[PDB]
2 protein chains.
Amino acid sequence: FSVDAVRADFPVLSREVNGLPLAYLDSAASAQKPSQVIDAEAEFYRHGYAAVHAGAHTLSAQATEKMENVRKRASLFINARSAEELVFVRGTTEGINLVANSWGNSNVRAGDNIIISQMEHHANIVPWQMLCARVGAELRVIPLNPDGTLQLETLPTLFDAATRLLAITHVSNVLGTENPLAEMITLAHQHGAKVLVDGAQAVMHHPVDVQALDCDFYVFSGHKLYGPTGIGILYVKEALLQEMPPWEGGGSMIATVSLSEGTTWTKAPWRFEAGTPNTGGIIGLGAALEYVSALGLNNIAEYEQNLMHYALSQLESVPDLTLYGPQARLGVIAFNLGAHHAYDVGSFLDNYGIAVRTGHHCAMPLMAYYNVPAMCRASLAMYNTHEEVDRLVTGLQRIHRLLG
Amino acid sequence: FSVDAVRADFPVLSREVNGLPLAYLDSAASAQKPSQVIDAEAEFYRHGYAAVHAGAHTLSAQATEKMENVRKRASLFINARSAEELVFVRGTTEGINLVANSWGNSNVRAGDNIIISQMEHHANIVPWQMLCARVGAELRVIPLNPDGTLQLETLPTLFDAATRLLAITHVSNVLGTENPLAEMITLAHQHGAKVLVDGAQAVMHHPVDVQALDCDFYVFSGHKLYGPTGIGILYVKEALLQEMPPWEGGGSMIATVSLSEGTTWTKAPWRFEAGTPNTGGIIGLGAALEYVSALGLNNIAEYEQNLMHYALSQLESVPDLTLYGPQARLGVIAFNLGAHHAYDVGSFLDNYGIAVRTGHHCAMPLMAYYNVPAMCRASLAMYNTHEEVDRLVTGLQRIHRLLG
Ligand SMILES: *Cc1c(COP(=O)(O)O)cnc(C)c1O
Ligand SMILES: *Cc1c(COP(=O)(O)O)cnc(C)c1O
């Protein structure tokens, strides 16, 4: 793995944010895209665009073929049993919202309980709160530990006969923690409960095998996987998918439409994709899938791990720095400088040309646990360098001496 | 207006489908995009991509500014009162599905009735059938006339005290008919009913003033307006929007999230946009809006009208040709050749390098009225020429002599 080679594929990296070379340390919010991806979509629009609904003419017939191919490619990326188990969604948020509405509204009756963690992203909280609101079910939360890990010992007190589904994050977007999915997956199954894994921040750091994990639902966004915005993958077990009813109607998710005999629906996954798809985005996601897989997630893993174990080392030279989460974090570093608000700290780093995320990172609940209104988030991707890490620590030291 | 100039902006037009110059006569399904648009998005990804959630660093702060700007631009395109009246959706289908779910589920109680036409697209039928299914309301259909127009005389028998909303198409995607919205809008209002206008096939042919129309809901897709896929605009009266509850949750449509005190929602339109937006698509839609507005919808109208009134003239020389719809159609021509199925006719035209749409065009109900299983659809856009029209008629004559 060679950063120099990689970074050469991302044009934005050669940018100058504030008269100073840009240091994009905020990929956890949204990764930058490589040329291969950017052009892959641009070419599609330039030499072969058309409607992807198995039309008559070659252009449309071919676009459809392209579309379906990406679906297969993605199916291999996460090792899905069959491509028909993958549904195209705008992103992780819509993905969960689809499951909650379709599968939730017909499996979680009033009285039952749903389990989610305390480190979950708002996209894996609200949709569930809404379900419980209308269905009349109870929402249970898995407590957290100071080191940013889950209080697993409290599992037996949460899992019971009325537990229907377990919505948990693969990796944390703030603490970088990687939950013990495998084991938790079986436990929830032992009680006959389903498990929805929100791996929006896992797919880009290392390999994922939905077959080995045995999860019933798995979602992730493309724009974070060095792909285009507006596209995401929703994976649901064939067995479960075939039984799920539609959520969005109209478009081409119907098999027949009669104003008298009523309308029928097609088979999954197409049943869950009404209206014209995001063809462009699909094409883009494919190139991203290809690009990343080319480098090897295991290689990207090794490099990213090294850079991290280095960033944590240097980050120690910084005084008054308070870190949140385990030492075995993933591509994310949540910290805070003494008593200064992340707003100001992050605002200063920007002046130095560093891109860091400040705020609650759509995880308000998690913040309340640490009694902090908000923290700073420095992400380390495959195109990031040690020099950038240094550029970060130094700036932190500077803002310390200046602000106090 | 100069086609030669325009066509020079669309690279796909210089393509060769089947060894023969391509003749894209299927823009009604999805328009082709001009370079300005294709690059506008590509550049964004290349020199200034970032998360659009009012982040700290300049890149994200600026992306957000860009995003909101497009929203304003679009607000001016359809003459919305305020940009806060526009919601970003994947397309017309999701737009309607949003209204049906959010506004429908809380305004149409069991017993009430909803009115839709018989020429409506499946995207403006199914979502309503689903609402009536759960709410327990009654769905009423406005009969059609042989010339492909609405049987307005049957209006007083449909509109009553229990009529809540009127979902109608601005223009037909099969007949090219342009319904008398203005008048129908007032009638539905006189009874206190709302009106949702599906103008997915109107925005690109001529100007639209949601303020003059006084509709309460208006939707359209970008990919048909020479824009990128995966992006669309949903316009709803401020007054109504502010009262509508959320549909999709999580992301950034919340104001506060508490596992104990519960969560709250932000104000519209942001309240209806959970999760990371389709930033790329938004940027693209802007360029499209700009490109089209530059040429002048009124000019594009004049040219498109001429080409049509010419295509209809030549289309007469073709024997056994059966046309559907009025003589005052819009950018669309639905026909059929004698007794040959559109499949074969359209398949032959492709061999000649012509891109035409065959099937039911997601309007099964409309077909049943004409007792036809499917028809052919030739669309005439701003970049289409008389030579193409000729290339079409001639091919029709050929397939006639050959097939019979
Ligand atoms: C094309 C069309 C739609 C579907 O729009 P999408 O962008 O595919 O969701 C809905 N209604 C009408 C009248 C259309 O022409
Ligand atoms: C980023 C993220 C999301 C939101 O995904 P979008 O693509 O913005 O819809 C949800 N869950 C987790 C864990 C995330 O990291």
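Per Swiss-Prot, chain A residues shown: 3-406, in order.
When the header is checked for method, it gives X-ray crystallography, 2.8 Å.
Just so it is clear, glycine is given a Cβ too, placed from its N, Cα and C backbone atoms.
Marked as active site, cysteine persulfide intermediate by Swiss-Prot: A:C364. Same-chain residues at least 6 positions away in sequence with a Cβ under 8 Å from that of A:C364 (mutagenesis position) are, in sequence order, A:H123, A:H124, A:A125, A:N175.
Under the heading of mutagenesis, Swiss-Prot lists A:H55 to A and annotates it as follows: No effect. According to DSSP, A:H55 (mutagenesis position) sits in a coil region rather than a helix or strand. Other Cβ atoms within 10 Å of the Cβ of A:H55 (mutagenesis position) number 20 in total over all chains.
One mutagenesis experiment named in Swiss-Prot is A:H123 to A, and its note says Loss of function; possibly due to destabilization of PLP in the active site. If you draw a 10 Å sphere around the CB of A:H123 (mutagenesis position), it holds 26 other CB atoms from the protein chains shown. For the recorded site, A:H123 (mutagenesis position), the DSSP three-state label reads coil.
Swiss-Prot lists A:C364 to A among its mutagenesis entries, and the accompanying note reads: Abolishes activity towards L-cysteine but not towards selenocysteine. A:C364 (mutagenesis position) falls within neither a helix nor a strand when secondary structure is assigned with DSSP, and so counts as coil.
A:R379 (mutagenesis position) is surrounded by 25 other CB atoms, counting those within 10 A of its CB over all protein chains shown. In the three-state DSSP scheme, A:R379 (mutagenesis position) falls into the strand class. What Swiss-Prot says about the mutagenesis result for A:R379 to A is this: Loss of function.
Ligand 2 lies within reach of A:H123 from the mutagenesis positions A:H55, A:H123, A:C364, A:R379, judged by a C-beta closer than 6 angstroms to any of its atoms. The two recorded residues, A:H55 (mutagenesis position) and A:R379 (mutagenesis position), have Cα atoms 42 Å apart.
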